[PDB]
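Data first, discussion second: the structure below is written as structure tokens.
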Amino acid sequence: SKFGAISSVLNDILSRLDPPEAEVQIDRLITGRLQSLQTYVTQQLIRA
Amino acid sequence: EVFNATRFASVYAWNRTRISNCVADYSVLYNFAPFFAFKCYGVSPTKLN
Ligand SMILES: *[C@@H]1O[C@H](CO)[C@@H](O[C@@H]2O[C@H](CO)[C@@H](O)[C@H](O)[C@@H]2O)[C@H](O)[C@H]1NC(C)=O
Ligand SMILES: *[C@@H]1O[C@H](CO)[C@@H](O)[C@H](O)[C@H]1NC(C)=O
């Protein structure tokens, strides 16, 4: 999932844009993935 | 060839071109350019090759 960014692949966004502009994209990816992981952990806790 | 054409078309009829089956080296673009505006949006201009 692109999560509202240019690309959904960390390796290729890193290899396409320079750090001081791709930092926003990777931060967006980090937010999306962290939210998904939090959802997974919460559901796992409930089922446990 | 794209850079030293002598008859760049006007904006109302923006002439198109196709670049394929070749190795893109942008150092020639840097050479043939007293650059004034090189704002690159979807990609970093430094990292093109
Ligand atoms: C847009 O600009 C292109 C780059 O010069 C033109 O292509 C060239 O066309 C000439 C004449 O046909 C060829 O000899 C040359 O190899 C190259 O392909 C192109 O013609 C131009 N567009 C129009 C509509 O003329
Ligand atoms: C076109 O080619 C000539 C050949 O030497 C070169 O001197 C000139 O700088 C070129 N122009 C562009 C815009 O690339």
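Start at 1 and count along the chain as shown; that gives each residue its number.
The deposited model was determined using electron microscopy, 3.8 Å.
Cβ coordinates are placed from backbone N, Cα and C, and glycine is handled just like the others.
In Swiss-Prot, a mutagenesis experiment is listed as B:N4 to Q (Swiss-Prot position 343), annotated with the note Reduced viral infectivity. Neighbours of B:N4 (mutagenesis position), defined as other CB atoms within 10 A of its CB across all chains, total 6. DSSP gives B:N4 (mutagenesis position) a coil state; it is part of no helix or strand.
For B:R7 (variant position), no same-chain residue 6+ apart in sequence has a C-beta under 8 angstroms from its C-beta. Looking at Swiss-Prot, the entry for natural variant B:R7 to K (Swiss-Prot position 346) says: In strain: Mu/B.1.621.
For the naturally occurring variant B:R7 to T (Swiss-Prot position 346), Swiss-Prot gives the following note: In strain: Omicron/BQ.1.1, Omicron/XBB.1.5, Omicron/EG.5.1.
For the natural variant B:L29 to I (Swiss-Prot position 368), Swiss-Prot gives this note: In strain: Omicron/XBB.1.5, Omicron/EG.5.1. The structure shown keeps the original residue. Annotation note: B:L29 (variant position) sits in a helical segment as assigned by DSSP.
Of all Cβ atoms in the shown protein chains, 15 besides its own fall within 10 Å of the Cβ of B:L29 (variant position). Screening the recorded positions B:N4, B:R7, B:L29 for a C-beta under 6 A from any atom of ligand 2 leaves B:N4.
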